[PDB]
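The structure appears right after this line, and notes come after that.
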Amino acid sequence: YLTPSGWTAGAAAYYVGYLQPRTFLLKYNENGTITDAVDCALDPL
Amino acid sequence: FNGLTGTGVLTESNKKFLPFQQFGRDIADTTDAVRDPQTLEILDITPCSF
Amino acid sequence: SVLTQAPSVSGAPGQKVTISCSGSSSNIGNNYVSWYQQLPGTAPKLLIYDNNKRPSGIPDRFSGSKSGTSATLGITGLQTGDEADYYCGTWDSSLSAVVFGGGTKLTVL
Amino acid sequence: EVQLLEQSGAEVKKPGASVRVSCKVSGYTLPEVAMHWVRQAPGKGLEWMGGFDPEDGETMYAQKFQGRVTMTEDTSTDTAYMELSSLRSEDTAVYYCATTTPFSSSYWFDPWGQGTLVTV
């Protein structure tokens, strides 16, 4: 409304990434949460 | 449980199960633990001692 | 109506002269004041709201003040097209409504 | 921002009648903003009328004129009908459709419907 139609109020920033099929080594805790993950394709180590 | 028949001693399991998880599986693909369909109670699966 | 403003006022072009409206504590005292302009047979246009705020499209020359129960509408840089009636208004809790004065028809001499 | 449609277009009612006033909008939706009404007699001044109350959420009615004029709202079609009744001598005049924020702290009439003259 008048201040001394309104659109795009505020500022919005979002990050977009695209999933690619990869082999991931997954570390499983007793809880079952994946504490550590590794991508073989990314590096020789 | 869930269309799978197995024979084992049934005991409550200390390991926590996330809501999505319904079963716990060994690398061998044998089902170590299952969550009851009627009530969401975590149960450890132990095969009868041999 | 319940407020105080003269029927008409006159001044030479390009000069600086204002118009005031005398209310009470029951109306102007605790409430914000607005001002309106209408040309003959036209759409009355909001002039200043709150006595310090300009609507979009208003020349910055216009201003305003509220001293006690008295509210002046700052009118500067008179133009040949500035001749019209200006109306004071402010919120009323007395009858719990919107009130106005009779209106003051400016004349640019 | 927003342009306002005519308060009731052109309406003529001879004595012994009564007239609704339907003020629509554009660029907003009806119940995001409150309407208002003012009597404006030609060669005369402003007399406020109808109106919505930011406080208490009621639709106000000018006490002097209270009970003679009523208001209804259709939110989707943006039609707000102002029905004045029981025609009298001095009550034929231009009626202006006004809009103020319902958020409160808004006395100024903001956009106008351009006014419509009635008939007694």
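Residue numbering for chain A follows Swiss-Prot; the residues present correspond to positions 248-251, 256-296, in that order.
Placement of Cβ uses the backbone N, Cα and C atoms for every residue, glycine included.
Here Swiss-Prot describes A:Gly257 to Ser as a natural variant; the accompanying note says: In strain: Omicron/BA.2.75. Neighbour list (A:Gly257 (variant position), Cβ cut-off 8 Å, at least 6 residues apart, same chain): A:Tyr248. In the three-state DSSP scheme, A:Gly257 (variant position) is classed as coil.
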